[PDB]
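Novice: Got a structure for you, questions after.
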Amino acid sequence: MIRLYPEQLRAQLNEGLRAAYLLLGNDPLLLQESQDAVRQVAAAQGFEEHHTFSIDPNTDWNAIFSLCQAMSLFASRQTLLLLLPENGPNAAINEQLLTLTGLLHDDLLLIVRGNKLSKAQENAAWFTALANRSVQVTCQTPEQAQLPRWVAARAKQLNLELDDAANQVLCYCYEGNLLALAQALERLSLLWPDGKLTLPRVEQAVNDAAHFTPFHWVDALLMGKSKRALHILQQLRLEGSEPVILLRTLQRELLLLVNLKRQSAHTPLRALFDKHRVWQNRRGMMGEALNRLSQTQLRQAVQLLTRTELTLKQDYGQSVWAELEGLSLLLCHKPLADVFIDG
Amino acid sequence: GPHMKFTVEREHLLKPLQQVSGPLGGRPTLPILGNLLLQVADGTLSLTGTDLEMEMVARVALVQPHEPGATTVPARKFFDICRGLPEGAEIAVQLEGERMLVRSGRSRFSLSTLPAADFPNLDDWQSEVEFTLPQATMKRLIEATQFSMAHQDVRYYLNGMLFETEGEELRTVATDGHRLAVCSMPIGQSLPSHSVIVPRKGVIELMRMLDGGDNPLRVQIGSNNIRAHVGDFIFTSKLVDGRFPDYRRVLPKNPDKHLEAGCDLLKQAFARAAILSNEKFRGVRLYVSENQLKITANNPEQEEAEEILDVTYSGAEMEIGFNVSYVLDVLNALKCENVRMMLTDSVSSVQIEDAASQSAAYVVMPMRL
Amino acid sequence: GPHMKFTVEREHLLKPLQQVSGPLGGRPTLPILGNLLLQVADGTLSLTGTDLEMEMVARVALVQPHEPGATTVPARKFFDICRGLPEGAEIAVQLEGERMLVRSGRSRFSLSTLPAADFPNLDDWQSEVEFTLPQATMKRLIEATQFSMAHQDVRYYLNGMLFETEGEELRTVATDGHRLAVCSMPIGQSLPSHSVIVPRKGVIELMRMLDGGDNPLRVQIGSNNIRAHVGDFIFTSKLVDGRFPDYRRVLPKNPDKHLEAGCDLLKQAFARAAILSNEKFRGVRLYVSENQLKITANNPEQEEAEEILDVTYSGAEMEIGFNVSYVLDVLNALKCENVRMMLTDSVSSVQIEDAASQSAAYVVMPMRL
Amino acid sequence: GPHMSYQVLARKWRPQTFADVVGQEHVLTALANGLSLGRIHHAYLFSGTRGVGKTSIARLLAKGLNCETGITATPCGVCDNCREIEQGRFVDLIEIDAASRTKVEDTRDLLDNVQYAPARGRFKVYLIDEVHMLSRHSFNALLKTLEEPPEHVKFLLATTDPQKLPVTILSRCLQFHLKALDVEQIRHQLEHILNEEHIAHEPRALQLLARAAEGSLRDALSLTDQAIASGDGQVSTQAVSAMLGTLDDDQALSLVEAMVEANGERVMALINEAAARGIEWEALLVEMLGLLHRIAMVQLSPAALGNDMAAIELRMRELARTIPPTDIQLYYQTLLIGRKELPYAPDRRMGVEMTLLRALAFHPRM
Amino acid sequence: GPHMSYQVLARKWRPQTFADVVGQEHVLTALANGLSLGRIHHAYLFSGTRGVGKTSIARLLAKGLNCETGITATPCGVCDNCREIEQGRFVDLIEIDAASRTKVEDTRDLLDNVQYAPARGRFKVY
Amino acid sequence: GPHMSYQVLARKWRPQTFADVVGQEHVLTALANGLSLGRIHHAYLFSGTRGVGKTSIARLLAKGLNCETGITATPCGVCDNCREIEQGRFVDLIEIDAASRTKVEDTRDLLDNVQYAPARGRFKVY
DNA sequence: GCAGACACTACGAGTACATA
DNA sequence: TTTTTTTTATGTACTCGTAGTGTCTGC
Ligand SMILES: Nc1ncnc2c1ncn2[C@@H]1O[C@H](COP(=O)(O)OP(=O)(O)O)[C@@H](O)[C@H]1O
Ligand SMILES: Nc1ncnc2c1ncn2[C@@H]1O[C@H](COP(=O)(O)OP(=O)(O)O)[C@@H](O)[C@H]1O
Ligand SMILES: Nc1ncnc2c1ncn2[C@@H]1O[C@H](COP(=O)(O)OP(=O)(O)O)[C@@H](O)[C@H]1O
Ligand code: BEF
Ligand code: BEF
Ligand code: BEF
Ligand SMILES: [Mg+2]
Ligand SMILES: [Mg+2]
Ligand SMILES: [Mg+2]
Ligand SMILES: [Zn+2]
Ligand SMILES: [Zn+2]
Ligand SMILES: [Zn+2]
């Protein structure tokens, strides 16, 4: 059971194909690159027939019968690709993968891709059945701390001169969308054959196609960055994510913040975080959030959140995408909020 | 003015319409693609039906006075108008503005038309090779090979059927990766060796197009299309730039075992085994002895089927499993008194032929079970 | 669960198995609804199929040793197993626990079962009245009114057909709110008027059971259920509860305008005119003039169709718009040569009748005029 | 008939050379350089808002790729292939209205022609328009085709919403996003189009027409034709101004502007117009409340402008700067009370008028 | 008056010509000018509140498009086409009640027959 | 047994003629005037509170509209059409519980079936 | 006969979206 | 570095797989 990064994939690919390759993660670009590299090296090894099946509760399940072990009529080595759903496999998909793994042979190479499996599913019977035979590839989006380094690395891959300001602009505009970043690098290489990249046009050949998640929004709120929080909210509204998931994601952290602020007057935050099982990534963030906010601001935040919840589940109105905005400004570097606007 | 003056007999018109309306189907890629092209010229009417890869043209002679012209008419509507009229009834046709007036006695219909300039026309070409075949020969070539053709495969090579011509021999090859069928027939003419691909719909149209009469069939194969002449019907279809293997290469070059069995009994036994075989996972296993050729199958319902034959054999025992549907199709295509079966290994191919005929050969690839 | 050893011949079962097949398989709504009931009792085999609201059993004579009991056997599997055996081949069945071993010569099949108790049956009852009608007459009754039944209409009444009796006449009425079909035929026996409503599916199995034989169909009319008997075949079904519309109230009150013509000519003309009819409405307009009939059809494609028929008419000219599918179905049912029509007004119901005899009658309600 | 012949401005003036497409310079330059260097991706997916030339630019690409003079950014009109592109009857260009042929049957039938060589062109070019709506199985077939595409086939997908496209197709397609056209470019090309035709025009009227369209060129040209029809053959300022007043929709913004300036006659005229343009009063009052909320929020941080107010930013910035937060809070409270009170009032027009009067009464304007 | 058939005023007094339409001077003038001068656009959308004339004006435009006296801004009542339009039996005025035919299959069917030319009319109106 | 089930007063005492109304005179005068003259309309919408009489008023209107005596302001119970309308089973009076069948499919089927001519009734009342 | 083929039409199920 | 995260009731389309129904073709 090997574990690897995309950068190291060639190292395993030029050594010899394993029984199967699992492409887990959430980056379309990284997963696509890994799958394409595996397919290319398999074709170099003499793999010609490719069949792609999407795992769905209603999809075809002829893949089990597709393992005829009789291709010999033409004798073209087969590669099988499976696309896991957004939430990963279910029980039925579990035994389907069990019976597919049980029929694996040398002539067939299995490529499995999808969203990263949770711990409850990482102990599934089929996944264990792939032990000592499979190479997992970790493809998780680098965060804004690590994203500029990745952008610089890919720019060096294309032999393009990337300026720091251009790197920052591309990181800001295309956060959470690596495929968009690769397309932008290709498009800017096409626009400028000279190879350099500077502000006057990288700020022109770009759009706000960033994709975010509610966790990014909650992190922005905790760090008190109003501009980033509002931009993330706008991007999430444009993407069409349901407001209820935003409400729940912010409610969990806000309730934790209220409890921690209440308990801070008697116990140091260092022990409080450990009691509440706060991860090292978020301990400092929540410490700064607590040090920035007072009880009154948290009470106003929860009042606004309650009003938003009521106006969402009772009046069915569309004003929620406005109210959340105010809640953003309610918790960032001197909110200076109001009462009638929220109360 | 341009008028489609027609005075035809329903018996001279039903069959050509029944032929030209074949390739046409519902939901066309263009509205013009759903209308048959009428073209009256000289003293004959040309009926044209196209799919952007076919042109099916039927020429019908005329006797009554008529005026030249070209237009289009809906396929199903006009065909049913011709069909519904009484036997021996004349059909008169005219064009007024953009309306085709079809009259017969007192019956009158006014169908909607389209301009004839918008109808696509396949480009002119020169024929590379020319064949002359009997109807029965081409019929047997198609019916005994088309069943093994692939269906909607990602590899566009296997979607069609291969014609391989060598000297006085013409053979058809069809495969899907798991089955393969080849059939060779003799011709009275010397012909250059040539391998050509015909698409699935093309071979379907070719099979349905030929009649049961004794009229000779003419074949033309060019650089990138094929044409067939049968009486007053001409069908032209594009080809496929594809790669196919050697039939000898796929079949066991050195066969190891020989079996001779009755076709009907084996068909019945395989069908009976397929009854309890999984409807999706169609497949059985055969175990061979001097007389026992046991066929076994089972379903996820734990219902097992085992059956025994009385087949001549003198070699070693062997267990080979494969899809029941493949052998059922092979036997149904054979239509022979006795069948010979050649086995080499479980992971190797399985050949099937006619015990008194080497004209048609079939090979199936057994699946591990 | 005693052992179940059948020893039967195909020729005595394949027809009863086909008859008992009916509406089995298809859509399995729940498992214990089951496949068949095989019962051995007193040297007879009873084979039962159901639909959770319907039941039918075939009786097969057992001229050989047997073991009484009741169990189940899969419908499609048993039917195809019996069908695929060699003609006249014997069948030997054994029961081991819940497993059926079916043997034919050297062919062996294993089958799964379900307990006979889990099967759902229909509660017994006391029959109300009983008829013994000839098969040909019953077929004439059913075929004259089968087509007019509604297609899953909200008005549940229209989803079936009514059988009623008056002395020596049996009257059958079907309707869907736009068509009416009534047929009265002599019985030979006098029984009180006990109307019954049979659903469409039940009527379908009544049609299937009839074989045009000399054995008269026996029927037991109950309160909320129906039973039928054809030789060794017994059938039963539920009933639609309610009252049908009064056909006498639907039939025209003043059928002053009379028309008579040939069935074949009218059917062919209507078939020709329906080609250009609106595929969503199928409405045609009929103009009746002195000794002349005119049919006009239009469709959204703006195509026009006109047809003229020679007829005998002594009344005044009239325009009436009505469905062409309905009249086509009526003429299809009417198998004689000459057909008469009774008309009253431009928006009045039209009565279709046989010219030879009153026999059966039909009513068509016109479209918007 | 007896009216000579006059086509539609929207369909006419569609560019036939890459130099006739106005705006979207980055996409055109990138395509030109890609065709010059011979670096062509397998699939080009265009995207953007309505009426910015995605289909027109894709058609230009299809014309260029099969030009007999060679693959160039400026295909000639001379080539008979180019002429057949103009007429819409080209064997090697397959235009598929994917909005109509959504089912997998038709898509598979049209994608089974990839095995056939082009008739008279270097590349078999598919122009699948409105790709966003397409059955899932049709997406599977298209993905299977794009995974192993023949070297003589190039795809030209067009859409309005790229989000609905599956990620598996996006990851295989070079995506070109087209910006909403700037107002100045729209006005410039509108001036040139009106001058090329024999239609008189006025500068302020032209500016009004350009501003009315929300950055989409088709909107601008459609409004231009409608104004010409209403303008008695002349694009006059008064006629187009009255037309746009009739088609004016953002009533709530003008209501807020008049209310905050305590202009009773102006707000009465505006509400009369909003009554004549039949609308829902609850929706109008909700829009007013939301606009006031946004104005209150922007004063706290400019970043509250976002993207929705791209065409509204100019007035909202002035309103946020010039008005104290307390007055905005009082107006928001008054309008919220009015909205709560509206259904129980007389016919809702009366209630909206009364709420606006309540809000107006606060200022000392007489 | 003399009509014993007491036709509903909502039906009997539907506008016949552009002179019988009260109000809506904007749309009336626009259509009159765009039909007298020419330049007939290929798609119209009448947006307004209930019972203002969202359909009758469309029928008036349909009458004004394909009239025997040519493209006219004054729909006559003498030729067969205008009277057929008013009676609702006209061949080319395909009145698509989008409420009933709302499924995509019906729209595909409507688009399939678009090229099949008009019968007894300058234009076919959908 | 005259009451096989308890014919509750809310069902037994349903009005059968226009004279049994408890005083909805403002609408009854309009209904009687309309039926007496030729002024008949094709869409009546009775609204108000619960248990006030609008379903009974509608049924009385149908009885008056379909009775074979003629279009009578006072329906006659002797009429066969009235005999069938007061009970169920009338081929013309199609009563649809809108809440029971809210789906657009049922309404579309009803509007497809409305085209057919009525059976033996002056007006097909929905 | 004729039953299979082939069409053709309908129904369930899974999915996406709307309005309240 | 790792997991974290949803409001239903009712209705309306859309599209594909599977089956039920007609009918008719050389079988
Ligand atoms: N970039 C552009 N340059 C010139 N005209 C344009 C442009 N974009 C849109 N148009 C105008 O709009 C009309 C329709 O444009 P089209 O490209 O079909 O838009 P879409 O992206 O929605 O398919 C064109 O005829 C043209 O007049
Ligand atoms: N502008 C108008 N002039 C005259 N009558 C009108 C006008 N608008 C509506 N009506 C009346 O309303 C009836 C139906 O109008 P209609 O045009 O169907 O309105 P809609 O726009 O809702 O379809 C007409 O018969 C007419 O009596
Ligand atoms: N105007 C009335 N005259 C006599 N009885 C009435 C009247 N209105 C209501 N009722 C009584 O109320 C019962 C229900 O009346 P109904 O007409 O169904 O009211 P609704 O308008 O709410 O449907 C009737 O059975 C009758 O007893
Ligand atoms: F043709 Be565009 F997408 F409006
Ligand atoms: F009655 Be209108 F068309 F709304
Ligand atoms: F109870 Be009533 F119909 F309002
Ligand atoms: Mg477009
Ligand atoms: Mg209307
Ligand atoms: Mg009521
Ligand atoms: Zn050129
Ligand atoms: Zn006229
Ligand atoms: Zn009466």
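Indices start at 1 and increase along the chain as displayed.
Quick check of the header: electron microscopy, 3.8 Å.
Placement of Cβ uses the backbone N, Cα and C atoms for every residue, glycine included.
Found this in Swiss-Prot, in case it helps:
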| type | residues | note |
| --- | --- | --- |
| BINDING | C:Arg27, C:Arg76, C:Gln152, C:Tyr156, C:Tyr157 | DNA binding site |
| MUTAGEN | C:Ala136 to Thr (Swiss-Prot position 133) | Reduction of synthesis of beta*, probably due to mutation of its promoter |
| MUTAGEN | C:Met138 to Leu (Swiss-Prot position 135) | 3-fold reduction of synthesis of beta*, probably due to loss of its start codon |
| MUTAGEN | C:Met149 to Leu (Swiss-Prot position 146) | No effect on synthesis of beta* |
Novice: Given the binding-site residues C:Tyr156, C:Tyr157, which one has the fewest other C-beta atoms within 10 angstroms of its C-beta?
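Specialist: Taking C:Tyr156, C:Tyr157 as the binding-site residues, the minimal 10 Å Cβ count falls on C:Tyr156.
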Novice: Would you count the other C-beta atoms found within 10 angstroms of the C-beta of C:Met149 (mutagenesis position) for me?
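Specialist: By my count, 21.
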Novice: Reduced to three states, what secondary structure does DSSP give C:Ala136 (mutagenesis position)?
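Specialist: C:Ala136 (mutagenesis position) sits in a helix per DSSP.
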Novice: Would you count the other CB atoms within 10 A of the CB of C:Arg76 (DNA binding site), including those on all shown protein chains?
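Specialist: For C:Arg76 (DNA binding site), the 10 Å Cβ neighbour count is 14.
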Novice: Which one, from the mutagenesis positions C:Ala136, C:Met138, has the smallest tally of other C-beta atoms lying within 10 Å of its C-beta?
Specialist: C:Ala136
Novice: Return the member of C:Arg27, C:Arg76, C:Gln152, C:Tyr156, C:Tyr157 nearest to C:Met138 (mutagenesis position) in space, with distance defined Cα to Cα and candidates limited to these binding-site residues.
Specialist: C:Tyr157
Novice: Whole-number Å distance between the CA of C:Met149 (mutagenesis position) and the CA of C:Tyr157 (DNA binding site)?
Specialist: 10
Novice: Just checking a number: largest C-alpha distance across C:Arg27, C:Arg76, C:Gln152, C:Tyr156, C:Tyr157 for the DNA site, rounded to a whole Å.
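Specialist: Spelled out: the longest distance between any two Cα atoms in C:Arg27, C:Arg76, C:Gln152, C:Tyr156, C:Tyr157 is 33 Å.
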Novice: Compute the C-alpha separation of C:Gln152 (DNA binding site) from C:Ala136 (mutagenesis position), stating it in Å without decimals.
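Specialist: C:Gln152 (DNA binding site) to C:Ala136 (mutagenesis position), Cα-Cα distance: 29 Å.
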Novice: So for C:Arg27 (DNA binding site), how many other CB atoms are inside 10 Å of its CB?
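Specialist: For C:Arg27 (DNA binding site), the count of other Cβ atoms within 10 Å is 6.
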Novice: Does DSSP put C:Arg76 (DNA binding site) in a helix, in a strand, or in coil?
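Specialist: In three-state terms, C:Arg76 (DNA binding site) counts as helix.
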Novice: Cα of C:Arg76 (DNA binding site) to Cα of C:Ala136 (mutagenesis position): how many Å, rounded?
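Specialist: On Cα coordinates alone, these residues lie 31 Å apart.
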Novice: Taking Cα atoms as reference points, rank the binding-site residues C:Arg27, C:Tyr156, C:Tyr157 by distance from C:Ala136 (mutagenesis position) and give the first.
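Specialist: Checking each of C:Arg27, C:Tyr156, C:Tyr157 against C:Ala136 (mutagenesis position), the shortest Cα distance is to C:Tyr157.
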Novice: Quick check: in three-state DSSP terms, what is C:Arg27 (DNA binding site)?
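Specialist: It is coil.
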